[PDB]
Amino acid sequence: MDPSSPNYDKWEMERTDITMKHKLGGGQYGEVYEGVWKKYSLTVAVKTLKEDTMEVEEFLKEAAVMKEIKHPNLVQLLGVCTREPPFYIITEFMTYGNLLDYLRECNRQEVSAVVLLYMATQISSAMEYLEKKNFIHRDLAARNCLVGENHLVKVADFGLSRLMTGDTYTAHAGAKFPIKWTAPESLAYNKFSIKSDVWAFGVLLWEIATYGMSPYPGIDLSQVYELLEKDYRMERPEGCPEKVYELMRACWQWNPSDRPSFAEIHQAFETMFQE
Ligand SMILES: Cc1ccc(NC(=O)c2cccnc2)cc1Nc1nccc(-c2cccnc2)n1
């Protein structure tokens, strides 16, 4: 649109500028398609919404949030289409898909110990940025991260609580929650803070260290809280360095105030990234 007009929005773009293909099949994100931005011949990801009227308000609050955040490890917003009907939200396309499947299907000789540490450092960087910005993620997990060329990893948020066709998001009052990634206080008092993101990050670390295994393997959801209260915690994965595991442990402190901040977690990783 024209800079001469009330509410000019630099993010608004013209639909005709993008060629729509078919949905993105990875774990499949619902109404998100692969598209091309003719101008730059770029493949992009386009989340749509046209008949799901219930979202509009929420689909729009999402767009607004993404305009407020910028970081090399956060999926980069390219443009929106929040004017005419078929609403869009264009993002960059990450060549290798979500991090969970990536870890499960990768060549482990290539994605070695040093690459896993690199991936965790990138994520903690994005989270340190969000911590500084006073933004809360609420659904940090490998399924929500994306992988690019050269093991570039970016944090995103696919609003998957709706997709869950399995055991990942157990229902809780019209609101689905990924119980095994949720901190104690978030399960008990429904209190979400940046410290509960730190708890989720600890679980994300476990996912990476195991190349994508499911948290608390074998244990049923209904006993996860009780177990945690009795001080039960996942054990150091096979081949997981002691320093990394000790960090996992700090992220799982029962009292959120005892959990490290993402700033110190990021510093710990950079340092550790030595050698
Ligand atoms: C198209 C799109 C629309 C909105 C958001 N939003 C967010 O990621 C987000 C971040 C922070 C807060 N709220 C929302 C992200 C995207 N990107 C997006 N969505 C699903 C799959 C993929 C995808 C899959 C495979 C390869 N590359 C990208 N990308």
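Residue numbering: from 1, along the chain as shown.
A Cβ is built for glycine as well, from the same backbone N, Cα and C atoms used for every other residue.
The active site, proton acceptor annotation in Swiss-Prot covers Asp139. A sphere of 10 angstroms centred on the C-beta of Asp139 (active site, proton acceptor) encloses 21 other C-beta atoms.
The ATP binding site feature in Swiss-Prot is assigned to 24-32, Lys47, 92-98. Non-local contacts of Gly27 (ATP binding site) by the CB criterion (under 8 A, 6+ apart in sequence, same chain) comprise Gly97, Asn98, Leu100, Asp101, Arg143, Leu163.
Positions annotated as domain 'Protein kinase' by Swiss-Prot, on the basis of sequence analysis: 18-269.
According to Swiss-Prot, the mutagenesis experiment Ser5 to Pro (Swiss-Prot position 229) carries the following note: Strongly reduced inhibition by GNF-2. According to DSSP, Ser5 (mutagenesis position) sits in a coil region rather than a helix or strand. Other C-beta atoms found within 10 angstroms of the C-beta of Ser5 (mutagenesis position) number 8, with every protein chain shown included.
Under 8 Å, Cβ to Cβ, and six or more positions away along its own chain, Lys47 (mutagenesis position) finds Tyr29, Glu31, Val32, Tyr88, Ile89, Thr91. Under its mutagenesis annotations, Swiss-Prot gives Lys47 to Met (Swiss-Prot position 271) the following note: Loss of kinase activity.
Among the sequence features in Swiss-Prot, the mutagenesis site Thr91 to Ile (Swiss-Prot position 315) is noted as follows: Loss of inhibition by imatinib. Loss of inhibition by GNF-2. The Cβ neighbour count for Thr91 (mutagenesis position), using a 10 Å radius over every protein chain in view, is 19.
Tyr169 to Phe (Swiss-Prot position 393) appears in Swiss-Prot as a mutagenesis experiment; the accompanying note says: Minimal reduction in ability to autophosphorylate. Counting every protein chain shown, 20 other Cβ atoms lie within 10 Å of the Cβ of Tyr169 (mutagenesis position).
Under its mutagenesis entries, Swiss-Prot includes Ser222 to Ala (Swiss-Prot position 446) with the note: No effect on basal activity, but abolishes ionizing radiation-induced activation. Residues near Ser222 (mutagenesis position) in space but far in sequence (CB under 8 A, at least 6 apart, same chain): none are found.
Swiss-Prot gives this note for the published mutagenesis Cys240 to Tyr (Swiss-Prot position 464): Loss of inhibition by GNF-2. For the recorded site, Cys240 (mutagenesis position), the DSSP three-state label reads coil. For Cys240 (mutagenesis position), the Cβ neighbour count at a 10 Å cut-off comes to 18, with all displayed protein chains included.
Experimental mutagenesis at this site is recorded by Swiss-Prot as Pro241 to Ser (Swiss-Prot position 465), annotated: Loss of inhibition by GNF-2. Residue density at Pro241 (mutagenesis position): 15 other Cβ atoms are found within 10 A of its Cβ, drawing on all protein chains shown.
Swiss-Prot lists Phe273 to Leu (Swiss-Prot position 497) among its mutagenesis entries, and the accompanying note reads: Strongly reduced inhibition by GNF-2. DSSP assigns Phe273 (mutagenesis position) to coil in the three-state reduction, placing it in neither a helix nor a strand.
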**Which of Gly30, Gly97, the listed binding-site residues, has fewest other Cβ atoms within 10 Å** = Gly30
**Asked** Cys240 (mutagenesis position) to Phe273 (mutagenesis position): how many Å between their Cα atoms?
**Response** 14
**Request:** Take the Cβ of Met94 (ATP binding site) and count every other Cβ within 10 Å, whichever protein chain it belongs to.
**Result:** 22
